[PDB]
Amino acid sequence: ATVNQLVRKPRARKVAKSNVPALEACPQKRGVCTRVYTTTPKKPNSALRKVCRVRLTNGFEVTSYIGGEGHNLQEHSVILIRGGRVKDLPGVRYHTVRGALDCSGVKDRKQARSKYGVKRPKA
Amino acid sequence: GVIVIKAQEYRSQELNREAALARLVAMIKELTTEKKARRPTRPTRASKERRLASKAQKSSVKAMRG
RNA sequence: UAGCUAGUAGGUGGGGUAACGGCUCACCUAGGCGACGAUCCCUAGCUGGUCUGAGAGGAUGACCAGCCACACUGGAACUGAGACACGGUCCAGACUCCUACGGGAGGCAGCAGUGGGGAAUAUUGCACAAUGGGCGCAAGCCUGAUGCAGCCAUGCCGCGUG
RNA sequence: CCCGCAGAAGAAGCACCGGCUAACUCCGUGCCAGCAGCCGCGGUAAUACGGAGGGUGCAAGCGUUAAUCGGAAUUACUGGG
RNA sequence: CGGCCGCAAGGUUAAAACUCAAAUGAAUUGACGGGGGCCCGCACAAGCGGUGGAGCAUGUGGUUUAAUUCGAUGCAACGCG
RNA sequence: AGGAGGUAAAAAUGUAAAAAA
């Protein structure tokens, strides 16, 4: 509407926001994975998810989500981080790829073996 | 750790002795017994209150495709 | 980000370059730029195009081609048709190597490769047969341009596992 | 490129099966442990969790994350209030 | 936050980080109102006689025990099964 | 039938004793 208002002030395109603020266009990043803990989600559900803070290689203390059940981390043992949210933890933006550089894929896991670092029993 | 306490205001030296004796007892006891730990606590009304939402919500979320 | 600029705006004359020009001095005029967005700050090589989209637009500029710019950092020239120069020279600095301590040497953002950073990205391969260039009367000589292979499912396309 | 031998030998996975969206049952755990792109699932019968078997999709690829556009006529000049 | 205006109180201009999957409008049906109107019931008013006071009977809670069987536990459990 | 004044009062929350770690 009002072309003259448009020729003075152009149609400003709203800035599209990203949801993985690690770094622009960085798929995965390595993380030291310091101080691991376990707390509880919000109102609708209730559990004790294994979650940790992650000191990144660019000095970013991001908060991630330790997946699965059988972990192998504590204060050290550098791993890998992938994006994604779980909505239950009020304030998480990062996931963790099990079967990482310093975290093994959990055993006694037969189905859903693409992720969670599950090796297919060749025998 | 070579503690040095100065007992000054009192013309009598022996009055300053007990003034230093008072400064001895309070200094060490305040550093002796610390805080009481072992917090936190487990939720109480979650067993009910949280489930209260689940009893009224599920009756509404049954869409039945449109 | 509201004013910006003082060889700065123009004039005259001399100097100057292959070439007109404050490109440079002497003197005169007091101007010129500015909301149609100047100075100032952040970001960025640009384009034919690429991806998507009904179209218009939106994002982008790896690969191929055109153009600009850079060569450890800054500056400055010289030879010459042309650079003010990747693999030439002079100076200063930073960082390494050689040393008889006097004094010198060097530049992979060329092809491979090493460390390193990183989520990640390949052999210290073979040969100038073809094509292109350079030089030469020609024959020829050199070329990690180029031509192929090694490695990778990275994508596309295709057959197979009857 | 062509020719001969050729024992089927030497060659099939991964995701998903609550709705969104093609695809189902049982056992184990009992809001604990976990799954999840969106709403959400689970209080001892869970088609949504873990596993088993059956099903579907795509295929030497398969899913996740990331980035762009589309859907977004939710920056609308075409094309909004 | 910075600029500007302001004696000051402040005003004007005008973000982002982070965060939820909503917030919101109008109308509809109920429900509710220490909102209004109409109407009914021992609701009250008008009285009669009790409970709660004492004893006893009987049921429950609690407590206790080797057990004090289970269940019922506002009105609508408690001389109940 | 219009009308005109007129006549009205205090009282909260829903783990609500049931926990500690």
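Chain A residue numbers are taken from Swiss-Prot; in order, the displayed residues are 2-124.
Note that Cβ sites are derived from N, Cα and C of the backbone, with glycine treated the same way.
For the mutagenesis result A:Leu57 to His, the note given in Swiss-Prot is Protein is not incorporated into ribosomes. Note on A:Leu57 (mutagenesis position): other Cβ atoms within 10 Å of its Cβ, all shown chains, come to 17.
Sequence-distant contacts (6 or more apart, same chain, Cβ under 8 Å) of A:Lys88 (mutagenesis position) do not exist in this structure. Under the heading of mutagenesis, Swiss-Prot lists A:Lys88 to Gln and annotates it as follows: Confers low-level resistance to streptomycin and a 15% decrease in the translational elongation rate.
One natural variant catalogued in Swiss-Prot, A:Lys43 to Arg, is accompanied by this note: Confers streptomycin resistance but not hyperaccurate translation. Mapped onto three states, the DSSP output places A:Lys43 (variant position) in coil.
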